[PDB]
Amino acid sequence: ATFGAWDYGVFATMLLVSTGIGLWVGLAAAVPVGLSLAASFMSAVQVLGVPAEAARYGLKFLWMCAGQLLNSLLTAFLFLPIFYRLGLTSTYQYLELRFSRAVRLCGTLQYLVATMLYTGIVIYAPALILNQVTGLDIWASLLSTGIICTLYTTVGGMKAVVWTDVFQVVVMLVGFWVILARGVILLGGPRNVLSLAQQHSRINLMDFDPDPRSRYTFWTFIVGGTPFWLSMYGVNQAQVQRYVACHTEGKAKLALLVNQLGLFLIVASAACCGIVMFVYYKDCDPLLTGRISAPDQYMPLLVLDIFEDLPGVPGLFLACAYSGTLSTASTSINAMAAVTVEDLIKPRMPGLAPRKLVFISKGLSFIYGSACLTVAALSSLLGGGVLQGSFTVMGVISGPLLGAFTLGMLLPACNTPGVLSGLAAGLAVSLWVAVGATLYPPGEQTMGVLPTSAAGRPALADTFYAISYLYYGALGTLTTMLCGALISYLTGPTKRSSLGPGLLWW
Ligand code: NA
Ligand code: NA
């Protein structure tokens, strides 16, 4: 079952309309800002991953929202007050005010590399969907996705408005709910779906398994996901700039609350879609049967399976997962180019020119876009899910950056030697665990996948590399904090009297 004729027509019409809208807004109050904040992480990555994870691991996936809530509370009262009352353009200027320009450069480069890899996986996800629905080879699908993404970004100009992001979130939620409704009406009713999921053990919210090898758990979500969401929202420049651009500090807090509500809505809808998807494929699992090869192919298969008599709805869902992910990728790439120009190029060439800078920014946008496309191709060639891949790519690189920020805001004795040594230690540890886990992946029974049906190595691998992927970034943050403090107190602790008003204790 591939795209029908009307499915192609609907996808083409909506994609052309969205591309034209994005290339026309261009060439020719706390609610919207929070909704645009929410429609900056959510893309086709979540649409592909969260339902698959909820089907394979159960309803315990909802603790991702608890991790998001902890991050949102931390940002609202810990990072936002400083980043707002201080008014210092880029968040990495704080690392200059606190430690040194070396730390500022290190943090900026960390952000750039993490964003480039994350945007690569984000770009890969729509190519995966277009591969699976239209049968086009993954390489030609990636070529098409890159062409449309670079027309969005560079040759047409990014159009990111808070209002197009709101429309994206609305259509995402409505699509999840429509899939849910069709699935449940096909499967009898909500009571029967709940009974079949309770019998088959996909209702497993209260999971407090102490083992870090278990992929998903209350602990893995609160102490592994919170650093990820802090690196995504509380410290990330592209979000904190929106926080500071809001007039009055309370307005940013309200925007954060609206962002948290939107995130919870999206995650809950996707997890319900995942449980309904499992119950639909109860005795004829397509992965076991071999109809699909990876869990990332679960959701478009369900979309094309349950909308067979409604020609063109899979086309609409593909169009919305394509335009809405390419918008996020374009926004990330242009944010990367602006960060490079206004943090690393403009300071060191004072009188370069003002017309030189538009050319340089366009070049950086193209360069980052091509680099992210290469990341997408390598993500294809290495396999693996898009959700966990994005989580790992962001965590392993941005955990030490979060540790540096936390050491600056919390510990007055931290200095440039300590913070830089701790950043190095964090990157080393995160890369070690990530690469060792890639070489030796944990088994599915160890990870805790739930059973399906189709009727109808080094001794450090089994312990250290087998921990959950949500811990790769948190591990880096913790080793950054520990090494930074230990080296700061050895190399000469900064005196509080010799610190500007950037400490959290005021
Ligand atoms: Na998005
Ligand atoms: Na995403």
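Note that chain A carries Swiss-Prot numbering, so the residues on display, from first to last, are 10-37, 55-482, 511-560.
Note: Cβ is positioned from N, Cα and C throughout, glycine not excepted.
Annotated features, as they stand in Swiss-Prot:
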type	residues	note
BINDING	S69, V71, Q72, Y144	Na(+) 1 binding site
BINDING	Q72, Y144, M258, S416, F417	Na(+) 2 binding site
BINDING	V76, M90, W255, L413, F417	iodide binding site
MUTAGEN	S69 to A, C, D, K or T	Impairs sodium and iodide transport activity
MUTAGEN	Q72 to A, C, E, H, N, S or T	Impairs sodium and iodide transport activity
MUTAGEN	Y144 to A, E, H, K or L	Impairs sodium and iodide transport activity
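Comparing Cβ neighbour counts within 10 Å across the binding-site residues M90, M258, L413, the minimum falls on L413. The Cβ centroid of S69, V71, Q72, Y144 marks the Na(+) 1 site; residues of that chain outside this set whose Cβ lies within 8 Å of it are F67, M68, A70, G75, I147, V148, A151, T351, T354, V412, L413, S416, given in sequence order.
Within the same chain, residues at least six positions away from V71 (Na(+) 1 binding site) with a Cβ under 8 Å of its Cβ are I147, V148, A151, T351, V412, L413, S416. Checked against ligand 1, the recorded positions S69, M258, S416 give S69 in sequence order as having a Cβ less than 6 Å away from one of its atoms.
Selection of the recorded positions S69, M258, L413, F417 by a Cβ distance under 6 Å from ligand 2 yields, in sequence order, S69. If you look at the deposited chain, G482 and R511 flank 28 residues with no coordinates, and their C-alpha atoms are 37 Å apart. Reduced to three states, the DSSP call for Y144 (mutagenesis position) is helix.
Here the C-alpha separation of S69 (mutagenesis position) and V76 (iodide binding site) works out to 11 Å. Long-range Cβ contacts of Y144 (mutagenesis position) within its own chain (separation 6+, distance under 8 Å): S358, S416, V419, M420. Spanning 17 unmodelled residues, the distance from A37 to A55 taken between Cα atoms equals 26 Å. In sequence order, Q72, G75, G251, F254, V293, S416 are the residues of the same chain, not among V76, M90, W255, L413, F417, whose CB sits within 8 A of the CB centroid for the iodide site.
If you take the C-beta of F417 (Na(+) 2 binding site) and look for same-chain residues 6 or more apart in sequence within under 8 angstroms, you find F254, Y523, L524, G527. Comparing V76 (iodide binding site) with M258 (Na(+) 2 binding site), their Cα atoms are 18 Å apart once rounded.
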